[PDB]
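In what follows, a single structure is set out as structure tokens and then discussed.
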Protein chains: 2
Amino acid sequence: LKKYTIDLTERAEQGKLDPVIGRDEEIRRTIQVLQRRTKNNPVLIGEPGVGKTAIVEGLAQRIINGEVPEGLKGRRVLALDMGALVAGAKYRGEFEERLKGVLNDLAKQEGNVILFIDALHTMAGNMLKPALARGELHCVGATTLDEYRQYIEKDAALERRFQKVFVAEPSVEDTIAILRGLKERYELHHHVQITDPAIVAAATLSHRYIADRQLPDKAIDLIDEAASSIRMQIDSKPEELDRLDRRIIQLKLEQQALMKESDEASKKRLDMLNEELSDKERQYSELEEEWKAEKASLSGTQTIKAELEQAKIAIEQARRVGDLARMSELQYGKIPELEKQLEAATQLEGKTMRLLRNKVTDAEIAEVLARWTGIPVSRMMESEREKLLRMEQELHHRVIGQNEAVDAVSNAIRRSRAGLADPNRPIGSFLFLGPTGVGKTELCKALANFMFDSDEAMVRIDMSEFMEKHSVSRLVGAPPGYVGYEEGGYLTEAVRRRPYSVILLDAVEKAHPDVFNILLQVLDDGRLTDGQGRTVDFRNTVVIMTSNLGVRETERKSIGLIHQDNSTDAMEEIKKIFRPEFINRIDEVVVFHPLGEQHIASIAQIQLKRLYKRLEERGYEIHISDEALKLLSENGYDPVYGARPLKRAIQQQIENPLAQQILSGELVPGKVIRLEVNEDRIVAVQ
Amino acid sequence: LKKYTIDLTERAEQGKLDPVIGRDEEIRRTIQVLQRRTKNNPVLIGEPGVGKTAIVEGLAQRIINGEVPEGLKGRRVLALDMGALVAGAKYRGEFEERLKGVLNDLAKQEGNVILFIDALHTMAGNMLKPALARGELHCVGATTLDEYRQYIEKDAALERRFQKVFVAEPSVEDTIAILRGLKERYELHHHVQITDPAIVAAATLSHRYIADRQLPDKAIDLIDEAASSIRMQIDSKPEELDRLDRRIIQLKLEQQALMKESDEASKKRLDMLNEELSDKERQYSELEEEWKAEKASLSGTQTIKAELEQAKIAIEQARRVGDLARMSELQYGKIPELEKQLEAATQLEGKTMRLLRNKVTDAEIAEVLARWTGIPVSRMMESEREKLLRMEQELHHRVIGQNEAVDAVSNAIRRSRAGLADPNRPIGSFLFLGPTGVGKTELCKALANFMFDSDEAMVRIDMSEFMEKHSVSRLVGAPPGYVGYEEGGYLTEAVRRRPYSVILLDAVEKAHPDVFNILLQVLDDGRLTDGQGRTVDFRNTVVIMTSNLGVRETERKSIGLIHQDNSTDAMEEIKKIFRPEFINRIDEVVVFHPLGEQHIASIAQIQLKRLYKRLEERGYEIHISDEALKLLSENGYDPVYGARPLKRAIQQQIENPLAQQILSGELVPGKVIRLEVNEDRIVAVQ
Ligand SMILES: Nc1ncnc2c1ncn2[C@@H]1O[C@H](COP(=O)(O)OP(=O)(O)OP(O)(O)=S)[C@@H](O)[C@H]1O
Ligand SMILES: Nc1ncnc2c1ncn2[C@@H]1O[C@H](COP(=O)(O)OP(=O)(O)OP(O)(O)=S)[C@@H](O)[C@H]1O
Ligand SMILES: Nc1ncnc2c1ncn2[C@@H]1O[C@H](COP(=O)(O)OP(=O)(O)OP(O)(O)=S)[C@@H](O)[C@H]1O
């Protein structure tokens, strides 16, 4: 027992370990397990970073304070040491001799040690199950749920002797009570000051966007590491003193260079640099000496921090012994004086700590979490009126015409960012009708590039492939007997990879109606459960649906024809192909129009602009008359596609004779091109 | 104590560590990890040779300069001494005894000395875990990726003990700056001079051809071995001296035989050999003397290297301790003068160096890599445009005929590699018709064997197989839960293995127009989604499509008649059977004709080559009459299948009775065979 167990109550007796904060329902709960005659060995169940070892240790603090119930007193938690057990040796068989010897040793201690085990399922078990079953060994185990189920949930010793009690992770305010629990410990680790929006924003946003790990832990190493970064920033010499310091080192060692001067007559002219030397000396001693004043302020601050910690260790040892006159002479004696000189120190640091910032901001936590997640917290919390009001201009950068669409859609996005919508629905539910490549593709990449900040959030799934009855098994999930019964279909994998994404559904009318029913279910729910066996949320994505029934009616219906016509017979075609309660579950019915010749001209322009970039690579620009712009305007257009042969007319009239000529060497970089017209085409000239 | 530890800091103090170049950021991140109290122990995660130990030692250089922040002021780093554990460990158990005792007197140091351990996955050491749980020491680790992932991913304690730090393989340019750093160390240790394009081209070729190692280490080995080999040339006796040494030692053996003369008219002739001894000994003496002159001057400039480096060491320690008159003494004093007569020595080699060479150049680099890889210096001095011009000639070496294809397609490949169009396209997107066995895969393996230097970049696709809905399931992949998804798409298999491929397609019009549309997605964007759905990028890959619908008119338009008309009536029929989108996708509408009659004779003797090898292995030699060759040309040729029946017509017609005649003994080895013509059969004649 000298070799294999750590007395946790000893380190609690030195105050070497932190107090637990909160979670006394779990503590009392475990106390309600420890009382028990059989199942003397409880099983903690929880995730990493939860606090279960702190449950054990604060339980030991309740032991050493005697605040545990009577009879539970008299026994001492000495937890099983990791790596004292096997431990490390050349042979096999040592493991069982050590197991035996510690069982004889706890046998001769007569229960007065209660034995905690970290990670029960890893640490076999031959001599264990009898002494467990007798109840003589009053140990304690702790593991996770899933690794219990895979270590095993099943077998008779494990389910027999033990009692599983599981926990939750704490709530946001609960984590605030945690950080207000241990913030003094981290402050004397850190010697900084702490803002309250830093910790409530840390718990809230770390709660929201970190789905992997759990409370409290992600908040803990956010606050800890960020505060360490502030320690490194503070404890280094100030950057103005650094930028001065480099040229001042340069003049003081250039002074070393110019003491033994070669020409006292010819290089007597150096005395200007001797005067600048003295000026940099004066301003240098001023800036440095200001920083020494900061060092005196921060030094006295850390002293009254430390002496307040000594007052708290003293008052708590007075709680352990129960010396009440000692408690009064401490709490009236030391504490209010260090409180008032604390407030004088903090108001003085509110005054003169101009250059250095002991206070940490919520903005620091935003920067560190941006360095983990990748999203800037500017994008969370800039002027939301700036981005949300510039959104229309953002669209009319790369999506031309189509004002009604960007209005209704954009306002829907606005009230989505409001939070006024249902948290039991996906974000945006939209139907689009119109030609392809005229801006639909631009709309998807544009909007995912706006909110989801990249074009990658778009997921295209065509429904033209999905015709037969088996199409639902294709895109959703397979039946058994197949690997797709572990894989699922396309959609579940798509949102399964990208939680924050945009879903695109092309030519959606061709499918069987069995598709359309679960389409109604993802319209109602924002959830669906796959062949694999998991629920997949859609509360962080927007479904975008396109059909091509009345797209040969959408080329004509806008602008110049009535929406009641194509709405009547195409909603009638919905009545053939859906029920319009599905239309009740889409949010908007959005219609597009073909482009005016000015739009077509401008998308020819911005289509050329990337070629102007790639000639900016080589060293060229290009000037084009409205004649040749009418050639790309006429040849780049078709009624069936709109803008899709634009690249075709451009490459076929332009890219091949032009870069033909650069493969002839006829074109000199740094000499500008003007694409002047040919006979009836485009030709190139330097 | 003193026995059981290496201090790195006293080594960087005594210059025993190496200077580091350009890794500040991850050092800063490392300090940000090290300032924590828990999980404060970072793990360097990167490939071997990447710079991890150098990051450690350069951090110790910031220690020994005091450049560290005041959070890490005065803290110590001492490296592990495993060899002192086994020093004196006379019996088993004493190793772990000194391990724990050294762990104790380190454990009383308590954070002042911060340990580094490399190769942490190698580290028993379960006993080292609880002292880490106490934090009585402080550690830095360094291991690999999957070592970590099998290492502390399992131990939930150790993932709370540690933390990831990644170091990627750096820029080429900072690696050049690293060589700028230690180039004084390697020129001064290695006695020679090095130019900067040796560093630059060493980085370019070393980065290009060897990715198995990492930066910087491969370039370090190139420079180290390279310049050390130049110094081996300096050591080695020159070639005039050793050729003359051969001639004098033969002159001493032969003349010594002539000195012990017996014959009158034969051996009294020896005086001409004696004056030849006078000649070769004088010339050997003079070239010998000039070699001692070059070794004299080069020895002198080596001494000035040592003297100037002593000025560097003395000025650096002079800047450490701050000895003022020593800094003015050395800086104003030795280093300008030693640079003056240093330039007298480098100018002195600037004239006098005729016999030996000392400056490290790019030819030396190409030699040293040419002696590692065996890849010739011709390959490395090949520019892009060099093989772009050599494409016609080099493929005409293998593939004679089809000058349309090699010349025109060679122009097309120069256009694609040069930058004609949008880079989001496949490199080669054309149509290459022709019957089977007349040059198709011949030209495929020719192409990939030219531009990718191997035949293996090939996959062939049959559209006539692909008439169904499992077509797409075959070539690009079945959906999940379907047959063939285990095979996937064989296209996605070979392209997913080799991204630099050449794709063959066969008889395109027999397929379904889904594959014309999947095909149309291929010819656009330089990409495609597979049956799984993820993108398969095509911008590094040439596709080749045949159609056998011109088979008989291809085999008649083969010898003599121009093959442009095959291309154009191919545009007639194929334009009729297709849509003009796909027609505008392909750039050159090509068709592979069968070879000429004399070219058929060339193919025939090409197959005869290995046969004649087998013959002259045994002393045989077949001559062939051109007429019997012509009978093979009309016989083994198929107007349907080209010359595919020709090979089986060779073995089937002649070779089995040829085996009966060689094996008969009738045909005698050591004798010429001519393929004379006894009757309509071809029968060999001795
Ligand atoms: N409610 C809490 N009160 C105090 N500290 C807590 C609390 N929750 C978590 N912690 C801290 O979070 C860290 C991890 O919790 P632990 O006490 O080690 O238990 P754990 O998360 O279950 O880890 P285990 O038990 O080894 S799997 C410790 O530094 C705890 O002090
Ligand atoms: N910035 C640098 N300046 C100078 N030398 C460097 C630099 N980075 C890497 N090196 C060299 O690269 C060599 C190999 O890298 P290491 O520092 O050993 O880290 P490594 O990736 O762990 O290599 P190992 O030890 O073989 S696993 C070192 O010995 C240095 O000589
Ligand atoms: N242009 C050519 N030059 C020389 N030999 C050729 C040529 N074309 C075909 N051959 C011969 O015919 C054989 C088969 O033709 P290939 O070159 O492979 O064309 P193919 O379409 O792959 O026909 P296969 O291999 O039977 S599917 C080759 O192995 C050669 O022996």
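Please read every residue number as a count from 1 along the shown chain.
Just so it is clear, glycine is given a Cβ too, placed from its N, Cα and C backbone atoms.
The ATP 1 binding site annotation in Swiss-Prot covers B:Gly46, B:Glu47, B:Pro48, B:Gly49, B:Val50, B:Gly51, B:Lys52, B:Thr53. According to DSSP, B:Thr53 (ATP 1 binding site) sits within a helical segment.
Long-range Cβ proximity for B:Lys52 (mutagenesis position), meaning a same-chain Cβ under 8 A and a gap of 6 or more residues, is found for B:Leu44, B:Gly46, B:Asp118, B:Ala142, B:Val167. Record note (Swiss-Prot), mutagenesis B:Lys52 to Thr (Swiss-Prot position 212): Loss of ability to form oligomers even in the presence of ATP. Loss of chaperone activity. The unchanged residue is displayed.
Among the sequence features in Swiss-Prot, the mutagenesis site B:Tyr91 to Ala (Swiss-Prot position 251) is noted as follows: Decrease in ability to disaggregate proteins due to decreased substrate-binding activity. Retains hexameric quaternary structure and ATPase activity. Note: B:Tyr91 (mutagenesis position) has no non-local neighbours, i.e. no same-chain residues 6+ apart with C-beta under 8 A of its own C-beta. Reduced to three states, the DSSP call for B:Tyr91 (mutagenesis position) is coil.
Here the residue is the original one, while Swiss-Prot reports the published mutagenesis B:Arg161 to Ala (Swiss-Prot position 332) with the comment Loss of ability to form oligomers. In the structure as shown, the Cβ atom of B:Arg161 (mutagenesis position) sits within 10 Å of 20 other Cβ atoms.
Quoted from Swiss-Prot for the published mutagenesis B:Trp372 to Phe (Swiss-Prot position 543): No effect on chaperone activity or ability to form oligomers. When Cβ atoms from all protein chains are considered, those within 10 Å of B:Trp372 (mutagenesis position) total 15, not counting its own.
Residues annotated as ATP 2 binding site in Swiss-Prot: B:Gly434, B:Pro435, B:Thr436, B:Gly437, B:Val438, B:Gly439, B:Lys440, B:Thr441. Of all the Cβ atoms in the protein chains shown, 15 others lie within 10 Å of the Cβ of B:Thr441 (ATP 2 binding site). Under the DSSP three-state reduction, B:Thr441 (ATP 2 binding site) is assigned to helix.
Here Swiss-Prot notes a mutagenesis experiment, B:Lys440 to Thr (Swiss-Prot position 611), with the remark: No effect on ability to form oligomers. Loss of chaperone activity. Under 8 Å, Cβ to Cβ, and six or more positions away along its own chain, B:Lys440 (mutagenesis position) finds B:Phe432, B:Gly434, B:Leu504, B:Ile544, B:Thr546, B:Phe592.
For B:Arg585 (mutagenesis position), the count of additional Cβ atoms within 10 Å of its Cβ stands at 20 [all protein chains shown]. Quoted from Swiss-Prot, the note on the mutagenesis of B:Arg585 to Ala (Swiss-Prot position 756) is: No effect on oligomerization. Loss of ATPase activity.
The mutagenesis experiment B:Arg648 to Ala (Swiss-Prot position 819) is recorded by Swiss-Prot, whose note states: Loss of ability to form oligomers; loss of chaperone activity. Annotation for B:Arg648 (mutagenesis position): spatial neighbours B:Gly636, criterion Cβ-Cβ under 8 Å with sequence separation of six or more.
Long-range Cβ proximity for B:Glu655 (mutagenesis position), meaning a same-chain Cβ under 8 A and a gap of 6 or more residues, is found for none. The mutagenesis experiment B:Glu655 to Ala (Swiss-Prot position 826) is recorded by Swiss-Prot, whose note states: No effect.
Proximity of the recorded positions B:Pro48, B:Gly49, B:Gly51, B:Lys52, B:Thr53, B:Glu655 to ligand 2, judged by a Cβ distance under 6 angstroms to any of its atoms, singles out B:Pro48, B:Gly49, B:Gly51, B:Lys52, B:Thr53 in sequence order. Those same-chain residues not listed among B:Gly434, B:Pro435, B:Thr436, B:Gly437, B:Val438, B:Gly439, B:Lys440, B:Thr441 yet with C-beta within 8 angstroms of the centroid of the ATP 2 site C-beta atoms are B:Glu442, B:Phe592, B:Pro594, B:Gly642. B:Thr441 (ATP 2 binding site) is 51 Å away from B:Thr53 (ATP 1 binding site) when you measure Cα to Cα. If you draw a 10 Å sphere around the CB of B:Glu47 (ATP 1 binding site), it holds 16 other CB atoms from the protein chains shown. Comparing CA positions across the recorded positions B:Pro48, B:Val50, B:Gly51, B:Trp372, B:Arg585, the one lying closest to B:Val438 (ATP 2 binding site) turns out to be B:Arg585.
In this structure, B:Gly437, B:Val438 are the recorded positions from B:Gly46, B:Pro48, B:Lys52, B:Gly437, B:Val438, B:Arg585 whose C-beta falls under 6 Å of some atom of ligand 3.
Straight-line distance linking the Cα atoms of B:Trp372 (mutagenesis position) and B:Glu47 (ATP 1 binding site), rounded to a whole number, equals 22 Å.
Cα of B:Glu47 (ATP 1 binding site) to Cα of B:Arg161 (mutagenesis position): a distance of 22 Å. On the backbone, the CA of B:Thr436 (ATP 2 binding site) and the CA of B:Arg585 (mutagenesis position) stand 24 Å apart. Across the fold, the C-alpha of B:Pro48 (ATP 1 binding site) and the C-alpha of B:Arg585 (mutagenesis position) stand 47 Å from each other.
Rounded to a whole number, the C-alpha distance linking B:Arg585 (mutagenesis position) with B:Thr441 (ATP 2 binding site) is 22 angstrom.
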